[PDB]
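**Student:** Okay, here's the structure, questions in a sec.
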Number of protein chains: 2
Amino acid sequence: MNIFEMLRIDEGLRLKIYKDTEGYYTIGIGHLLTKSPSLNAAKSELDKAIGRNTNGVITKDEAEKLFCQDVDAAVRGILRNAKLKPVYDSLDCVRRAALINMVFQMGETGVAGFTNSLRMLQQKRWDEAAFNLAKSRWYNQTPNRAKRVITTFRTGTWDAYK
Amino acid sequence: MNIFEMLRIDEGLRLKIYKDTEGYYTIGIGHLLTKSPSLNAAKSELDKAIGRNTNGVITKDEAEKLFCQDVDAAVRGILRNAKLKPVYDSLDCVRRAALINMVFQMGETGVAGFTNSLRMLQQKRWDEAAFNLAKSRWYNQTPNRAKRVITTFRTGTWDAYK
Ligand SMILES: [Cl-]
Ligand SMILES: [Cl-]
Ligand SMILES: [Cl-]
Ligand SMILES: [Cl-]
Ligand SMILES: [Cl-]
Ligand SMILES: [Cl-]
């Protein structure tokens with residue numbers, strides 16, 4: 001198990017434009033295209049992202065390329081963030097994966113605002129952090145995924161993914 | 001394909017201590033234990049790395065954990081290096097993987113010294129860079145692996161791994 005296999009499990013793989021859990025146009029392995037209600041806007045974002053006229057469909061190779069960029073972007077976002085970097089630096093590799101997962105799903109700014117949970121993680125109070133993380137819209141709206149991610153933070157193991 | 005799958009192909013997976021291509025004690029997915037000729041020294045490094053008395057054998061989970069740390073370390077090494085960071089920043093995701101691969105194999109300092117090849121990469125002179133990279137002990141000692149990595153730099157595709 002690793003960050004790519006973890007997110008592939010959590011995000012799935014679909015080669016045609018679809019709506020994600022929040023109702024937003026998405027493709028590939030959780031590649032958010034746009035929060036716009038317009039399918040045409042989503043198609044234009046897709047063509048720009050892939051560099052050709054796709055008409056709403058991509059190949060597995062193309063999906064994996066967007067995925068690589070998106071994981072890269074989540075890590076870069078963490079490293080550039082004054083709130084996230086200290087926490088990330090303090091974690092082991094498995095828990096780093098859990099943080100990357102959250103940022104991938106919610107964005108840098110979204111996760112950076114979880115001040116209390118981040119403090120507990122930095123303090124290595126794993127059970128307390130886990131309980132605090134579950135007090136979130138994130139947990140309530142995607143409970144099975146959030147439970148897997150929280151288990152990863154709680155245990156520092158890949159048990160929730162095996 | 002991604003950096004983990006790429007290195008897993010290039011490094012293999014072995015659960016008992018073995019000697020790598022340079023004759024150095026190694027385990028898992030290309031986890032170098034020590035350059036020391038002493039198997040006992042290698043066993044001590046392994047126990048320290050895993051956090052238990054292993055007697056020269058690890059599980060697949062443990063091998064994957066060392067692998068996660070080692071990929072993380074290669075990326076951190078690139079980002080902290082004044083010579084490597086500018087090149088890495090200039091590359092697309094696929095070619096970033098090729099650079100991580102080199103650092104994983106040769107180390108931060110080893111790759112950072114390839115001044116001419118790094119310049120050609122930064123300049124996006126892909127064919128020239130590819131020819132220059134092959135003028136190396138690296139290429140001569142591990143030609144099939146180096147060819148795959150160079151192809152990745154030349155094309156910005158995963159063709160050498162599919
Ligand atoms: Cl656009
Ligand atoms: Cl869920
Ligand atoms: Cl599920
Ligand atoms: Cl030691
Ligand atoms: Cl080789
Ligand atoms: Cl081979």
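Header says: X-ray crystallography, 1.8 Å.
Quick reminder: no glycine exception, Cβ is built from N, Cα and C everywhere.
Heads up, here are the entries from Swiss-Prot:
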{"type": "ACT_SITE", "residues": "B:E11", "note": "active site, proton donor/acceptor"}
{"type": "ACT_SITE", "residues": "B:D20", "note": "active site, proton donor/acceptor"}
{"type": "BINDING", "residues": "B:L32, B:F104, B:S117, B:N132", "note": "substrate binding site"}
{"type": "MUTAGEN", "residues": "B:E11 to N", "note": "Loss of 84% of enzymatic activity"}
{"type": "MUTAGEN", "residues": "B:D20 to C", "note": "Nearly no effet on specific enzymatic activity"}
{"type": "MUTAGEN", "residues": "B:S117 to I", "note": "500-fold decrease in enzymatic activity"}
{"type": "MUTAGEN", "residues": "B:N132 to I", "note": "5-fold decrease in enzymatic activity"}
**Student:** Restricting to the chain of B:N132 (mutagenesis position) and a gap of 6 or more, list residues whose Cβ falls under 8 Å of its Cβ, or answer none.
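**Tutor:** Spatial neighbours, sequence-distant, of B:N132 (mutagenesis position): B:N116, B:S117, B:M120.
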**Student:** Three states by DSSP: which one describes B:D20 (mutagenesis position)?
**Tutor:** coil
**Student:** Test of understanding: give the count of other CB atoms lying within 10 angstroms of the CB of B:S117 (mutagenesis position).
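**Tutor:** Taking all protein chains shown, B:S117 (mutagenesis position) has 23 Cβ neighbours within 10 Å.
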**Student:** Long-range neighbours only, meaning 6 or more apart in sequence with Cβ under 8 Å: which ones does B:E11 (mutagenesis position) have?
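**Tutor:** Counting only residues 6 or more apart in sequence, the Cβ neighbours of B:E11 (mutagenesis position) under 8 Å are B:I29, B:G30, B:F104.
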**Student:** Let me know how many other Cβ atoms fall within 10 Å of the Cβ of B:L32 (substrate binding site).
**Tutor:** 18
**Student:** Can you tell me the three-state DSSP label for B:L32 (substrate binding site)?
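**Tutor:** Its secondary structure by DSSP: strand.
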**Student:** Can you give me the Cα-Cα distance between B:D20 (mutagenesis position) and B:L32 (substrate binding site) in Å, rounded to a whole number?
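**Tutor:** Rounded to the nearest whole number, the Cα-Cα distance is 8 Å.
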**Student:** By a simple count, how many Cβ atoms lie within 10 Å of the Cβ of B:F104 (substrate binding site), its own Cβ left out?
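**Tutor:** The answer is 24.
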**Student:** Express in Å, rounded to the nearest integer, the largest CA to CA distance found among the substrate-binding residues B:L32, B:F104, B:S117, B:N132 named in the record.
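**Tutor:** Output for substrate binders B:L32, B:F104, B:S117, B:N132: max Cα distance 27 Å.
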**Student:** Among B:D20, B:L32, B:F104, which recorded positions lie by ligand 3, judged by Cβ under 6 Å to any atom?
**Tutor:** none
**Student:** Across all the protein chains here, work out how many other Cβ atoms are within 10 Å of the Cβ of B:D20 (mutagenesis position).
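**Tutor:** Taking every protein chain into account, the count is 17.
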